[PDB]
Amino acid sequence: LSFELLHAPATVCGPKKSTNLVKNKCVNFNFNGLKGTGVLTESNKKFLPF
Amino acid sequence: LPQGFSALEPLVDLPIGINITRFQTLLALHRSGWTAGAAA
Ligand SMILES: *[C@@H]1O[C@H](CO)[C@@H](O)[C@H](O)[C@H]1NC(C)=O
């Protein structure tokens, strides 16, 4: 198995990580590379699919 | 073109990384020689 590095997005890699979500507590979080800190709550907003 | 307003839904994203400079459309032709219906 040989790995190549070229001028490309280079999206060839396995699992990043996974964890369980806890609500109603102040905590840091990282979703899809987006970092943040706060308290998570159930949201009644209806997002569009995209 | 009709009036009114309507937003456009994003559909496809492709990481191709190539150069595009010129293009052409493609149609479908059927023989009954060949007949094509109205289209704009
Ligand atoms: C398209 O862009 C790439 C990146 O700079 C370049 O290597 C290539 O020569 C370009 N294509 C043309 C036809 O100039």
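Chain B is numbered as in Swiss-Prot; the shown residues are, in order, 216-247, 257-264.
Just so you know, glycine gets a Cβ as well, placed from its N, Cα and C.
As given in Swiss-Prot:
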MUTAGEN   B:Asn234 to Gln  Increased resistance to neutralizing antibodies
VARIANT   B:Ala222 to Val  In strain: 20A.EU1
VARIANT   B:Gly257 to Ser  In strain: Omicron/BA.2.75
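Within the same chain, residues at least six positions away from B:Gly257 (variant position) with a Cβ under 8 Å of its Cβ are B:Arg246, B:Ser247. All protein chains shown were included, and the count of other CB atoms within 10 Å of the CB of B:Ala222 (variant position) stands at 4. Proximity to ligand 1 at the level of Cβ atoms, with a cut-off under 6 angstroms, picks out B:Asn234 from the recorded positions B:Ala222, B:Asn234, B:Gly257.
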